[PDB]
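Comments concern the structure below.
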Amino acid sequence: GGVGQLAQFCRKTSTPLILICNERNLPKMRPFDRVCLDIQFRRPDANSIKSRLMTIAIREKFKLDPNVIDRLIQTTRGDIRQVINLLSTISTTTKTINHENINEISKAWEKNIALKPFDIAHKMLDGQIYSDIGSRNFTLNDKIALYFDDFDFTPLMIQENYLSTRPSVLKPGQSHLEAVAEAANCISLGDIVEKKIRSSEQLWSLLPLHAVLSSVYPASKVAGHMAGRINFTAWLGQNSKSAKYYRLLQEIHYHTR
Amino acid sequence: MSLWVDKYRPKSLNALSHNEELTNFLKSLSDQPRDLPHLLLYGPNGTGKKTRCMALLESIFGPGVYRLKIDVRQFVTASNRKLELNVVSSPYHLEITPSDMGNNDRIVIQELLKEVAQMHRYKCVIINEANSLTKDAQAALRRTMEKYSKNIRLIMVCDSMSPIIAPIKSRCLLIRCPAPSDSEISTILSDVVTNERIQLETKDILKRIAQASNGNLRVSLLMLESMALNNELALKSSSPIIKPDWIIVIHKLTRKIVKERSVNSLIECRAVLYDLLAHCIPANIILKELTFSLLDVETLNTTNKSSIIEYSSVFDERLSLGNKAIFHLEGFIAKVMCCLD
Amino acid sequence: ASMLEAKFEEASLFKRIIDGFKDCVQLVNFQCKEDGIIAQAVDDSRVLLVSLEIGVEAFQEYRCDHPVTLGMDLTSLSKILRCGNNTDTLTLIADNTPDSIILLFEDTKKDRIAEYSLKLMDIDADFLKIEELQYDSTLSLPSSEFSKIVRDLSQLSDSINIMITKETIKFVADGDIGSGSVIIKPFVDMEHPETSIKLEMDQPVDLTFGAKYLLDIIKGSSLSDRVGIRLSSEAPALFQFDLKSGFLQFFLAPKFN
Amino acid sequence: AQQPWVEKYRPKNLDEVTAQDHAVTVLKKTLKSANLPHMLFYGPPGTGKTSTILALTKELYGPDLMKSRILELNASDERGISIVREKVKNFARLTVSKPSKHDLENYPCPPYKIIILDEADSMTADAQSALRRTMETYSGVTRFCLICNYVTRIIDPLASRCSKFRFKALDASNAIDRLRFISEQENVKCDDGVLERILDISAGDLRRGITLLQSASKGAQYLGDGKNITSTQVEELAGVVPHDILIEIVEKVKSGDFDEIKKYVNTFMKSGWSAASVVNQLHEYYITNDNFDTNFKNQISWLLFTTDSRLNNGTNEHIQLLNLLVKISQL
Amino acid sequence: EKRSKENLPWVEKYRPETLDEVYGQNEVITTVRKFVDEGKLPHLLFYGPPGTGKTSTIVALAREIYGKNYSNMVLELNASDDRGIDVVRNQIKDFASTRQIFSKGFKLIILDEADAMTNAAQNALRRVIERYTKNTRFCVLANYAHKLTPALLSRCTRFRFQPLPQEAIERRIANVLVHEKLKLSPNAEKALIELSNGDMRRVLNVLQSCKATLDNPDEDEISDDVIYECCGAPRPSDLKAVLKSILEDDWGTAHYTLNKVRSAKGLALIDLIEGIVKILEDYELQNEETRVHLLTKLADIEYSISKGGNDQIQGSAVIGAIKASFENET
Amino acid sequence: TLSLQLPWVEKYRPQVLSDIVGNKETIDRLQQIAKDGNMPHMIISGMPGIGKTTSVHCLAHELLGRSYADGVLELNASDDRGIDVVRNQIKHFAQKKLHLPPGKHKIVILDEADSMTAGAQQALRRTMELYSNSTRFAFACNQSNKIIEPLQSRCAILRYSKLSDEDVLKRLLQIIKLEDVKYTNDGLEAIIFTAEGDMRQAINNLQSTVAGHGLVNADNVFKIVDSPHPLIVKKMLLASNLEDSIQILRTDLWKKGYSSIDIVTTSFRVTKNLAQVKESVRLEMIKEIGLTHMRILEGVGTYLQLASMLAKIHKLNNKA
DNA sequence: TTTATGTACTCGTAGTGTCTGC
DNA sequence: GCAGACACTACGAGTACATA
Ligand SMILES: Nc1ncnc2c1ncn2[C@@H]1O[C@H](COP(=O)(O)OP(=O)(O)OP(O)(O)=S)[C@@H](O)[C@H]1O
Ligand SMILES: Nc1ncnc2c1ncn2[C@@H]1O[C@H](COP(=O)(O)OP(=O)(O)OP(O)(O)=S)[C@@H](O)[C@H]1O
Ligand SMILES: Nc1ncnc2c1ncn2[C@@H]1O[C@H](COP(=O)(O)OP(=O)(O)OP(O)(O)=S)[C@@H](O)[C@H]1O
Ligand SMILES: Nc1ncnc2c1ncn2[C@@H]1O[C@H](COP(=O)(O)OP(=O)(O)O)[C@@H](O)[C@H]1O
Ligand SMILES: [Mg+2]
Ligand SMILES: [Mg+2]
Ligand SMILES: [Mg+2]
């Protein structure tokens, strides 16, 4: 009950008090919703970091090329501390940083950050990854790894917005409705796979199969730009309300019996 | 109570003016109850299987089976989740249903049947809605009735035969409960109304109720009571056949599917399905009603009807092996839209 | 009447003897003979070996014509000994190659009589002829002193290293908190003969042992006033606790390197 | 008469099992010896595996040693991995009980105890993997008898360690002596071919046949006419569709006309017969007919198999029956 | 154990007590003997089908290296024993870190059926193996390799135990018959070879049950006929007749023939499906569509039978599938 | 029981940074860190057996010398690295005052760091951020995905790649010249092919072949150690003739003693890692392989199921 | 957020034991 | 010596992961 004690401290404190976390959207900081003055920090603009690295490079004797800082911030995803660590490590043996080995360094130090469920649905439903050219770098193994980040929300996220897009990967002679039906078939198959996974048998080696049948194949036929925008899953709320309604139905069934 | 469905129920086999052959068979069983085997009554719902079970129970021991009480029993599962399920017990018998969560009704069956078997020689254990068991409690039952039988007996009531596994079919006697004939429905409704105080212009209303009920006497009695209450206790020959709001929703969904075959109409179909699943409805019956309402639309072709029924069979198989019914139902509607378009 | 009879003077003796090595051993293989009763049992890790032996003089009456192999379980044995008044006189009873033994918990000397029985356990492991050998050193220190030293040193490191060289006992235990270096000089006292640090010398030894196993050894210090430790570079450590008529060894296996 | 005829006439001797002659002779010759292997009984339900194992245990030890040297587990009992790891392992590693003078003199007591795991196909694979080396290590002191009706659920190592005894289905030829004996003992008036009909309807089991015979005898006792039980009463009580309704179904199927077959299927399901029985009747009518082409028979055989599998999955039988009839009608 | 031998099944009675008594795996046995004579013994990993002689080989190896009391010097853990990561952290660590208690030798750890260990247990076992490998060797017996962590696979020397060939089964059968004073006809021996499917326990069990089957254990010889009633497997002549009736004869004759064959001595549709599969694999088919249809339909039928169902409908399905598959070829 | 000779895997483990082959840039950077002394926090990741933890140990040995007994705290999965009983250990070790050379710091080798819980890494976050002047950390995990992003935000990412055939061959030839065993180039290339860039596997196969036949010729190598079954599975799935695929299946997997579930899992992995055929075709191949996988896991494991899987894979591959 | 076992981790609590003290 | 104080092991409830 640490978060509850911290919230109760926030209600009653006679000293200045601040908190530092990373993800407000987690439900465990939900009580902090209106007990604190929220200040949001974002990804800084590349100009200030560029100036700081110019000062650091001219102070630490190694040469730095201005066009390289943009790609370093882009690949590091706005992580200034990791940028400084990258500069130090590169300057250990190769003090000169040019535009030749920029792609080598960017690929070697690329950060495989986890992805949020809405962004997971957006990347899964993007029509470029299933194109011929787009599959050379983003192979289906990367799609499985992207699913496995959040394996509890991706099957629910794909199902609720795979029918609210313009499809961009339609086969010739195939309409949008046919693709929707053929995706729904494999979603139904993934339901059965999940039921075998989460049962008494408890076959958890079947997760990679469920990944394909519930996220990859259904989104490989309806890929495209959103008709509206990605909506949060509603099956959880509908299922909760249905469970409570079932409980109240059982109460009146037993009372009148 | 004021409801007519539970006000006029035949207590004895003598009052069972429904099936002469089935009543005679039950009386044959009740003639020598010293060696009565485990039973399994199957048939369409609303036939009156539970009425036969209670009538046989009071024919075995005597009057007093129909007095009932409620005894909530606390049951603990994995971790410390509490799913206390009450049992509708009574002297001389015990009534249980798998209304508990299906994934862990096996423990309810195991410890409750072991508790009742600690000792008029046997106590009958009626299991309503036995087709809803999850093939795990049935495994316990296989040896439960076989090992202890001189002290416990089961009257295993279910409206369908397919989910019941082979050994349970093997060790239980099978009793068949056909649905009433339309003439018998009209006769029962006429006896009810003449014992009641509702005025009828012509017995054609009873025949119309029999036709609309489709062999289901329970919903027939419910609809007759609703009509009598709505018609100021005087039925009219021009009274429209009132349907359950569920049937209205299914028919509106079928009309929306038939007329508009776009993705957006599928979105409203999904919303309607979400509402219906929130409205305490099993997946099998809703898919069956949707399929049979789709096949009753006259603008279809025989090829479209065959495709619809084949995909309905496929997706019903999928329902029998799935957890979230919404995906299977949405897939079935998508396939229907693809075929009709 | 029964072939094997062993009536203890008091249930307290057997309770203490069982509780001496109950924790460190799960399966015990008693071997009753006319010379006495022995029990060679091995730990689950197969590192610590216990060799119980009770002479015929510790029994008020004893008679066993045929050798009997009583393989048992110490958990259930201790559970059986847990119930029953400690002043009562226990009488072990067994048949000719039986499936169980009978624990006569005769209350006081009359009235209440108990018939607790424990099903015999099929342990086919033969007794191991590890009696003794030419040990390099033979020291003898009071049980309380050794228990206190081991308990103090176990909090400082996970390994206690026992070193003997030139008539001197030295315990060292280097760890994270610190490094104990408890040392003992041998002596003898006529005033209090119980406390006397006896010693013998053939070759210096530097053998290291685990902490938990040494704690398991010192849990049995309540049985004997004196404990005798014998070490060798090519032999397991021996901890001979002297009993009223027999003994209770503890063959501990040292670590290497 | 305090018990049903199923358990009242349950075999009490190994010779009383009037089927599975190979397994019974093997078990008897093993009873003479002591080399009892880890058994694995399998077959259709009602073939007599539990009866055989109980008779074998009773003849091995006797009524006194049932409670001491027999451990029987079910799916009703908890059979998690912890139970297999502790309870079964402890009972296996315990030494055998002490046979008395009476038991040793009268019965051929062997120096081992049998662990019977009824309906063992329901255990998780992890529990079976834990059971493997328990079975292997303590072979000299305990015997394992796995009684499952599905082999495929039992993992490969247990099927390798356990000697397999398939229990053959009990058709009309195999198990007619038992039914005749039961009729003689119970004084049940019977027709000539009534028992053959009973064994035909009871597909590969004798428990169902005994239950059907008991029901028919009870009905005849109620009527009290002293009349032999005809095939009609048994056929009606068995729940199989009469030939008139099946002929009507075939006539509706032959003409096509989806609306007519749909209406007749609705009425038929209102009358409420078991759809598996209807599929069986349709199979024994269509396949044995000689008025149909080869290609039609291929397609209808595949259709009947698919419908039977889908029904065995445990689905709504109305839709499956309608689909099967419509698919047959379009052939 | 009780009453020494002669009260055990033939599976556990004829367990090899020496590395010379292991047949079939000549290369593995010779390599292991060379290893232990030259004094080097790396972390061994024995992989193979059930019944091929993995645990027998490692038990014989531990008996050869140590004395008679090999169990006093080996920490042999199995799936029956609890093998959580706490067990690895305490029992395995203590056994590997300490010195031998009965003589001067290296500790040996045998982990039979180690595929059942959890991922975290294998992760701990990785560093446990790699740290204390100076005077402790780990042996891992695994039937399944996909359940083993690739780090664990990359650490132990892999030995593959192939299914037993014909000669090894023949030699073991000859030894068993010599011991048991039993006689067996060569055709029965060939039937046993075909019935084994690479398993040795199946051979020993069938020999035991067939000796029990005979009225007179001596004198009478075990023929393939006795093998086929005792095991219950279909005879090859029955399979050939059924397949011929299906291929050439019409539905009435084929259905009657299959029913008669099944009801003659209680055959099951299973073992008959893959008997037919073997016979059809012994054919040459011009069109790949025949092979595709046969494989798919027979796999579906075998799956349905594994789930259970009506045997008559499944037999009709088998006949229909075969007859429909052998008409697309022309 | 004679004392066993140390295996060649551990006997010839490198003790200096020069002997590690492969990833020349990473090794040179580690050497420059070694002589420079300013070791930063780093996380080392890669496939198993390519020299991850040995580089960590060699760098720890080189940076600080006689202080190696107490100046480095090594932790692993065998130690119960939890949130509570272990935060105090690193807290004390980092707070421990030990006098080093001016450019050297204490090293905390959290070996096998991908197995730690989330809370342990959350505590390690501020533990690393506070005492960055005194102690430095060294994570060595097979997979870097388990490490949370705050830990990745303050660490130097050193990604090792699978060893090239030339470097493995070079170090193998070094081992042969130190051991003087007769070798043939065909046998060496067979060892390289079997190892698949896994160095410890190469050394173990070399050990087995040397001590089993004396000569490491290709025939002896293939006799002792089998070719990797992923390659056989990939060959089987890519064949054009169904009869050829069935024959490869039977002869190379069913008669070689491979479980059906192993074949199915390897086929799934090969299909998901395959790139020659069209993406959609791989999708239906994965779906069918998964259906066969469900059939195998439900209990029915038979040659017929694998044959049906291959038949349907050929149905999809040949485009009806 | 339902899932549905088995595993592992973490914390909290309740006693149980020996250790100081008057 | 009895009483309190003390820190220890043992136990129970809760959460989170499950393929690379
Ligand atoms: N061969 C047989 N001879 C005589 N009676 C038999 C035979 N097989 C079955 N029965 C009868 O079947 C009933 C009990 O059979 P069981 O042994 O319980 O069948 P089963 O093997 O248990 O089937 P399960 O357990 O549902 S798979 C008794 O009424 C027996 O008389
Ligand atoms: N090569 C062989 N030579 C002789 N007997 C063998 C051979 N392989 C197996 N056996 C016999 O098979 C019996 C059981 O096989 P085991 O080797 O003990 O177990 P396993 O072969 O390792 O199978 P798993 O994987 O442990 S279930 C042994 O007792 C032997 O009698
Ligand atoms: N580049 C290399 N140069 C020389 N030997 C190497 C090299 N890479 C690995 N080895 C050998 O591999 C063995 C130990 O490798 P490790 O580094 O311990 O494996 P690893 O990189 O830690 O992989 P994991 O994840 O721990 S299984 C020793 O015998 C080393 O000699
Ligand atoms: N012989 C009969 N005469 C009149 N009503 C009957 C008869 N049998 C059954 N019913 C009616 O059936 C209703 C009970 O049906 P029920 O047993 O609940 O069906 P189900 O078992 O299918 O749910 C009662 O309201 C009763 O009026
Ligand atoms: Mg049974
Ligand atoms: Mg083994
Ligand atoms: Mg490593």
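Just so it is clear, chain A uses Swiss-Prot numbers, and the residues here are 435-691, in order.
According to its header, the structure was obtained by electron microscopy, 3.4 Å.
Positions of Cβ are set from backbone N, Cα and C atoms, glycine also.
Database features, via Swiss-Prot:
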| type | residues | note |
| --- | --- | --- |
| MUTAGEN | A:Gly436 to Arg | In cs mutant CDC44-3/4; causes cell cycle arrest |
| MUTAGEN | A:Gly512 to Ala | In cs mutant CDC44-9; no effect |
| MUTAGEN | A:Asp513 to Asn | In cs mutants CDC44-1/5/8 and CDC44-9; causes cell cycle arrest |
Under 8 Å Cβ-Cβ from A:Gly512 (mutagenesis position), six or more apart in the same chain: what's there? A:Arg477, A:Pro478
Using a Cβ-Cβ cut-off under 8 angstroms and a sequence gap of six or more, which residues of the chain neighbour A:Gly436 (mutagenesis position)? none
Applying a CB distance under 8 A toward chain C to the mutagenesis positions A:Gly436, A:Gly512, A:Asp513 yields none
Near chain F - the mutagenesis positions A:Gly436, A:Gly512, A:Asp513, filtered by Cβ distance under 8 Å: A:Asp513
Where the C-beta lies under 6 angstroms from ligand 7, the matching mutagenesis positions among A:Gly436, A:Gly512, A:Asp513: none
CB neighbours within 10 A of A:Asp513 (mutagenesis position), counting all protein chains shown, number 20
Which of the three DSSP states, helix, strand or coil, fits A:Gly436 (mutagenesis position)? helix
